[PDB]
Amino acid sequence: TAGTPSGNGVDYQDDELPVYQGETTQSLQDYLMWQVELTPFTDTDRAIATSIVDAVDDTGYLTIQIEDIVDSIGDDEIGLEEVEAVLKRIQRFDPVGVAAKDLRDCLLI
Amino acid sequence: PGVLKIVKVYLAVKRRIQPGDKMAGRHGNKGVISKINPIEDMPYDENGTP
Amino acid sequence: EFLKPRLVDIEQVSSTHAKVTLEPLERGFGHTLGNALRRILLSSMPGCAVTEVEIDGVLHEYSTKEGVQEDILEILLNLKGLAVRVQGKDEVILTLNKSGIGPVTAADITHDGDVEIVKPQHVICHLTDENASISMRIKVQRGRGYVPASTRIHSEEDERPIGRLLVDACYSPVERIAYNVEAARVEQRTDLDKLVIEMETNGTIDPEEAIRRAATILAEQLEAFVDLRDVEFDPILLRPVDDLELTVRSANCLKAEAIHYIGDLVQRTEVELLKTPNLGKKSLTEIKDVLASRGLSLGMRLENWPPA
């Protein structure tokens, strides 16, 4: 072996009985929830926000239909007009354009 | 067998003295800097050398 | 009532060493004046010093040049001690170009319009190989005190190319100062003192000029004592409320509810706003829908509110 790499980054939890323990990682959904928790939303608004951010894919686009989201709520007075407003508020988060229904909406936002 | 290319990068920086740094002689006398005084504030002899 | 000192018998031992004398002084004024002048001279005296150097073939301070004995770091350290004088300019550029065998000094620096090298024997490099060439451009700036090369960040406003080497700047020509108080030769007066100030510089500044500058600084500082006396920001907010393109039906309601700006809209909670007359469940959602398009959720809490 003419050229050998230096050791890659690795570690193991020491001085702790449950060895290697763990380490939490921040994903897109976790960051979206963290942002949601720090904006003024009603209880219904919070529920709608959680429901719509649960459906965010890895690429940042919504996989489920808005009408399907309304059906998922399964409660009166939560018609598509309210969920549209909540989703449009959610779209303007740190990854601007996240939770977009299609490419057109993403470019528009 | 797995790797394909390796790149190694070196960075060099200059560390200057500051109040937080530690300084010690070779007689067991150690300590940390408390303040970096200006020249005109330090004591001087009759020749004006601080 | 009080006698006044006059600068008499100014004498120059050497190019750097010098003596300044003030003959008439009162009982206690000698030490006060001496210490004040020493502090002013050692603290704040203007001068010119090397700011950055750009060598031909090098890229960073931690490199080497084929044909020169020293590293670029030692070249910069030697250049840091260069003593120059500039008239009428603060950003002169001193170009240097020399090839051959032997040490290179400040003597071979190209003769600029108004640039004087007080010490022309300052060795800054050593050339060892016959066919070796060196060529740099030295920028000299005028300053007042010690400025490290890391504190200045404003120089990063414009991109600097790879190859410009930043050196520290001292700007202080004065290196050592002492003073003594001796009995004056004036016999008609009861008891007078005399002040002798000895200074060691790098030859950049005149002794008399330094004394005048220190005295002027002291007087300008003392001028203040002679008369004491003395005994909603984000542009998205504060916009007209008729920028959201709301319905006609909500247009009348906002006027009745005394909402005239975008900012005052965002400070209302859902529970109490619904109690307002004839809002409508579906119409209120459109107000939230439009305000969501701007990123301002309903119910924000500000501190102060100007009329505009």
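All chain C residue numbers match Swiss-Prot; in order, they span 7-237, 248-324.
Recorded method for this deposit: electron microscopy, 3.4 Å.
Just so it is clear, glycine is given a Cβ too, placed from its N, Cα and C backbone atoms.
Taking a C-beta cut-off of under 8 Å and a sequence gap of six or more, C:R45 (mutagenesis position) has no contacts in its own chain. Mutagenesis annotation in Swiss-Prot: C:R45 to C, described as In rpoA112; temperature-sensitive, blocks RNA polymerase assembly; the structure shown retains the original residue.
In three-state terms derived from DSSP, C:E165 (mutagenesis position) belongs to neither a helical nor a strand segment and is classed as coil. Quoted from Swiss-Prot, the note on the mutagenesis of C:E165 to K is: 5-fold decrease in CRP-class II promoter-dependent transcription.
DSSP classifies C:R191 (mutagenesis position) as coil under the three-state reduction. C:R191 (mutagenesis position) counts 8 other C-beta atoms within 10 Å of its own C-beta, drawing on all protein chains shown. Swiss-Prot lists C:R191 to C among its mutagenesis entries, and the accompanying note reads: In rpoA101; temperature-sensitive.
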### Query
Near chain B by Cβ (under 8 Å): which of the mutagenesis positions C:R45, C:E165, C:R191?
C:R45
### Query
Could you give the Cα-Cα distance between C:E165 (mutagenesis position) and C:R191 (mutagenesis position), in whole Å?
63
